[PDB]
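> Provided herewith is a single structure, encoded as structure tokens, for subsequent inquiry.
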Amino acid sequence: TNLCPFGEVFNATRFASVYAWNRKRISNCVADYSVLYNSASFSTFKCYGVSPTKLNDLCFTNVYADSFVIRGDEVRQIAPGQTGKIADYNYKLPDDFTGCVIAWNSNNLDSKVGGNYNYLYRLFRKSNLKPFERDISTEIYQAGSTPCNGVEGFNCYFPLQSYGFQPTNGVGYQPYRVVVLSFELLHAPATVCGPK
Amino acid sequence: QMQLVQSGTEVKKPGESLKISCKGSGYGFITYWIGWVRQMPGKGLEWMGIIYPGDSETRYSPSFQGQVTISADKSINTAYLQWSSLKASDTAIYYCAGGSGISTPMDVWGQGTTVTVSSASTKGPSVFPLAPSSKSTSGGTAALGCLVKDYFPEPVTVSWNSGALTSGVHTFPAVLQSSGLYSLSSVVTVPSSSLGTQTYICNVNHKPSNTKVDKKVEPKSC
Amino acid sequence: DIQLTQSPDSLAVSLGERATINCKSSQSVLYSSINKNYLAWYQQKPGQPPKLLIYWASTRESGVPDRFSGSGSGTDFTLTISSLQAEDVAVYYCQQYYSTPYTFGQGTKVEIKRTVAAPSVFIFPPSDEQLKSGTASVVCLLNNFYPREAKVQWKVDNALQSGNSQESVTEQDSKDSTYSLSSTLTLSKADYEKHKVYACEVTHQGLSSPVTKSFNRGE
Ligand SMILES: *[C@@H]1O[C@H](CO)[C@@H](O)[C@H](O)[C@H]1NC(C)=O
């Protein structure tokens, strides 16, 4: 019964916009991390502080699986110590991050003839996100001296822009689905373990 | 499980460019971060840098920043370490190692690529007998040998009696002489009574110079 | 930029005894998120790549025997071999993988310690064949001795020769744990034929008195 449900996180037919990033908590299951790294269908698989090859015989208090969609130019930004639109305003990772940043080209799934515009990103924000911060606010951004009173125009912008995901776009303007496995170990019971 | 396989031995002159390689085979490769370690002759290990093949993210050690270039080709699972212009001081053996993460131990190692940078040209060895003294301890043991002198590059193979004799043999490490040529002596202890009765020959092979030489060592006429 | 200092440099230990190697890190290497020190231990033998023994300061890499164990915390770490085996003669490096740039210790040479054994000394005059080429090599052999430290003094007509000689040493022997050493005195045919007595004086801990073997040119 209790294999860890990475199947439904990775092979999920719907992915989330990066600003409104989805986090699945993993607890009380046995996790076969081999399925993941033996796959030949991944563009990126950069792990930080931990070896995917050596943790299907280790246990942790909580594992988090964060899923979202960005363009290829931006997957480099899903990593400790990065900066830019995505790193600062959408999904930030901490400097001492422990886990795996897994990405793949999804141009076959997340593109349409006239442009798919369902996937969004926060363009403006007064300060950078803290690690694992998630802002879904649609506050009008005040760029200028005069305050906007929820009123959009000169120096007053709607804070979300849409990705223009067309099939004929160059790799890097095409969509990539990302999953970020993160691992914590407290002095509490451990419930996420490998088969060994 | 997976493994890393490096390019073969290099021997270059100062000023020549060089690019050695490290290709990984086995499932679980998308995950591996590939680093380069240098080990100079007789010295310890020195971490040079690491690359991620998937997106060519490259981190250098302070000591090798802009002294070398680590590069990658994810299509053939191959990391590269290259010089634009080799110095004689670059003479070492270069290991590539693999960690399945960044901030991960190096689980997997290459066999090493030996790089020799020297203005020396290929030269075959000269073989001279270390003749056993006729005046030696009559009931005890005598020593005899070969001097394999003035060759380049490394290595040479030294066997005895076409490989028959291995007991009591010591082939010493080559030393680099100030001439830039290597030199080595191979010795063996045998019963002193056997000096009249048994033929002793050392076989020297220097593949680079295509030099196969058999030298007979016998007690000196004098 | 973390720096590691290993100690000792050299370490000699009888068969089946305990060997301990220390790594001092210039800074802590503790990841907060999983309570684990990011410190590894490698074994390297002659003509071989380094082999990973221990990671996270104390976890054994698979297929590593029980007799290897790692320990320590914060900045002071230890690799320990209970029951040193013949096959453990190697150099051992500690490495931090807390932050790039990764860094290694200077290394710790591990020998088998056995009873003192004095060297058998032999001296070889140069070949007639080499003398035609116009150089002369006089070789001194110290055969199967322990420990490795030995003074070799060249004497030419009773004059101590200096800096015209190089030494060369074997790997500790697999069966009897002894070293062998070759001192090679090099001089021009000219300078060879100016002198009569070429001598090789060996001082070693297993010799009550320094042993000399010599020869007179042309005999
Ligand atoms: C679904 O994801 C799993 C990995 O958990 C994998 O085994 C399977 O091949 C995927 N399905 C596809 C590619 O249709």
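Since chain A takes its numbers from Swiss-Prot, the residues it shows come out as 333-528.
Note that Cβ sites are derived from N, Cα and C of the backbone, with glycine treated the same way.
Copying in the features that Swiss-Prot gives for the protein in this structure:
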type	residues	note
DOMAIN	A:334-527	domain 'BetaCoV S1-CTD'
MUTAGEN	A:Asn501 to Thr	Reduced host ACE2-binding affinity in vitro
VARIANT	A:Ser373 to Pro	In strain: Omicron/BA.1, Omicron/BA.2, Omicron/BA.2.12.1, Omicron/BA.2.75, Omicron/BA.4, Omicron/BA.5, Omicron/BQ.1.1, Omicron/XBB.1.5, Omicron/EG.5.1
VARIANT	A:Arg408 to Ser	In strain: Omicron/BA.2, Omicron/BA.2.12.1, Omicron/BA.2.75, Omicron/BA.4, Omicron/BA.5, Omicron/BQ.1.1, Omicron/XBB.1.5, Omicron/EG.5.1
VARIANT	A:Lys417 to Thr	In strain: Gamma/P.1
VARIANT	A:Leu452 to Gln	In strain: Omicron/BA.2.12.1
VARIANT	A:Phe456 to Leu	In strain: Omicron/EG.5.1
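Just tell me what is around each of these and how deep it sits.
The Cβ of A:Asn501 (mutagenesis position) has 17 other Cβ atoms within 10 Å, all protein chains considered.
For A:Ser373 (variant position), the number of other Cβ atoms no farther than 10 Å from its own Cβ, over all displayed protein chains, is 8.
Remark: A:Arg408 (variant position) has A:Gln414 as non-local neighbours, by Cβ distance under 8 Å and separation of at least 6 in sequence.
Of all Cβ atoms in the protein chains displayed, 18 besides its own lie within 10 Å of the Cβ of A:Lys417 (variant position).
The Cβ of A:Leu452 (variant position) has 18 other Cβ atoms within 10 Å, all protein chains considered. Under the three-state DSSP scheme, A:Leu452 (variant position) falls in the strand class.
Under a cutoff of 8 A between CB atoms, and with a sequence separation of 6+ in the same chain, the neighbours of A:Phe456 (variant position) are A:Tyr421, A:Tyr473, A:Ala475, A:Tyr489, A:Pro491.
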> So which of these recorded positions, A:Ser373, A:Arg408, A:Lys417, A:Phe456, A:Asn501, get their C-beta under 8 angstroms from chain B?
A:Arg408
> What is the separation, in Å, between the Cα atoms of A:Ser373 (variant position) and A:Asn501 (mutagenesis position)?
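Here the two Cα atoms are 21 Å apart.
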> Any idea what the Cα distance is from A:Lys417 (variant position) over to A:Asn501 (mutagenesis position), rounded to a whole Å?
20
> From the Cα of A:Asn501 (mutagenesis position) across to the Cα of A:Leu452 (variant position), what is the distance in angstrom?
17
